[PDB]
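To keep things clear, I will list the structure first and then write my remarks on it.
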Amino acid sequence: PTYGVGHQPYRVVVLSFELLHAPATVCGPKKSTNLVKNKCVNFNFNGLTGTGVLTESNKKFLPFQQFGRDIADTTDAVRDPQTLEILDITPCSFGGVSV
Amino acid sequence: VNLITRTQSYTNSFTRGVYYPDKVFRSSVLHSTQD
Amino acid sequence: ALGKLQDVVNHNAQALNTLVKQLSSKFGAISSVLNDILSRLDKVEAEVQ
Amino acid sequence: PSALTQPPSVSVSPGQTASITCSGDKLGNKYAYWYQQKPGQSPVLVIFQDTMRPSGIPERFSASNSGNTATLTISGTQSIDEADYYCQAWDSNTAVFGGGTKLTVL
Amino acid sequence: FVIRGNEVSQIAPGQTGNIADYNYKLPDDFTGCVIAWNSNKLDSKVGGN
Amino acid sequence: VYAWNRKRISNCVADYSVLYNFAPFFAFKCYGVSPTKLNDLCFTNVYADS
Ligand SMILES: *[C@@H]1O[C@H](CO)[C@@H](O)[C@H](O)[C@H]1NC(C)=O
């Protein structure tokens, strides 16, 4: 007990986790809403947030796959963590305007 | 109990052994990976 | 007399020499030498430089 | 696809392995679903998305879908497993089923 | 686990030292949190623990 | 601090991992160098101001 601070015992807990795209079993306190398809929505799938339209996908995910990524490494497909269905993500609607 | 005898030869692996590098679905892409 | 052609040669040579001399610039880092940065700092701080 | 071919019956003694096959044009390119129908009973899903079991289905059930054929494998076939097994796939928002197979437990 | 206070800096990616080399090593690409607190009131004894 | 002492360190082998034993400080605060790389380096001189 008489030791200086730098010579005193310290209890250490190291928490290591994975933030890569994968199925998840540990989650924070967060209430889930219903699933809306075919409308432009903000969405949050297991922490992956974005905006776009959700439609039913024919992509055949393997069971270890939760997300699908496009050429620009943007998520364009997601497995729903409750229904386990595969969903396509498409940007809502946009275009240039000239006056 | 030592009771097994083993013989060995040598062959070619061709292009076997490729595995999925991560858990992300991909399609219509050429993906470069170091592993 | 052939000043134009010698000018082409000289411009290319000076461009390459300028490129070589730019390797001694720190660009805001502690050193312009990668080996010194790696020998003096640990991984996390070395990566910034 | 559009026609899920399936053997008419499979004969298995208790404790052995049953292997019910579902075939169809590039069936490995779609998800496969298996249902267990018992006499005078409603259908019961046992396999979804090729190789996944709903909660409560016995650990002995397993499946695969490669090439153009999906198979249902009941290892250690018990007497309860006596039932009629079906094979299903989706096509353009329409559900397609197979003929069916009676798993006989001796 | 338990270490002494001046070794807590070693519980981090990219570190060296006795603890980081021979006892507990974190990867360079570590993703997570390190929680350390003084425990002098439980892990110290008059004669030494 | 007004009459701070300066000591010259030269012609010796410096193991900086032993400094944690002489004083109960929590960590070094270094400049232009990292504490864990000191043992890999050489210096013309060292001065210790206290
Ligand atoms: C992907 O699956 C579809 C389903 O019929 C098939 O028509 C198509 O040829 C498949 N693609 C490849 C590259 O085999």
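Residue numbering for chain C follows Swiss-Prot; the residues present correspond to positions 944-992, in that order.
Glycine is treated like the rest: Cβ placed from N, Cα and C.
While the structure shown retains the original residue, Swiss-Prot records the natural variant C:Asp950 to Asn with this note: In strain: Delta/B.1.617.2, Mu/B.1.621. Record note (Swiss-Prot) on the natural variant C:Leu981 to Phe: In strain: Omicron/BA.1. The note that Swiss-Prot attaches to the natural variant C:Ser982 to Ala is: In strain: Alpha/B.1.1.7.
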C:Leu981 (variant position) versus C:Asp950 (variant position) - Cα distance in angstrom: 41
Cβ-Cβ neighbours of C:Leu981 (variant position) (radius 10 Å): 15
Variant positions (C:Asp950, C:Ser982), the one with most neighbouring Cβ atoms at 10 Å: C:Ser982
Variant positions whose CB lies under 6 angstroms from ligand 1, from C:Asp950, C:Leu981, C:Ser982: none
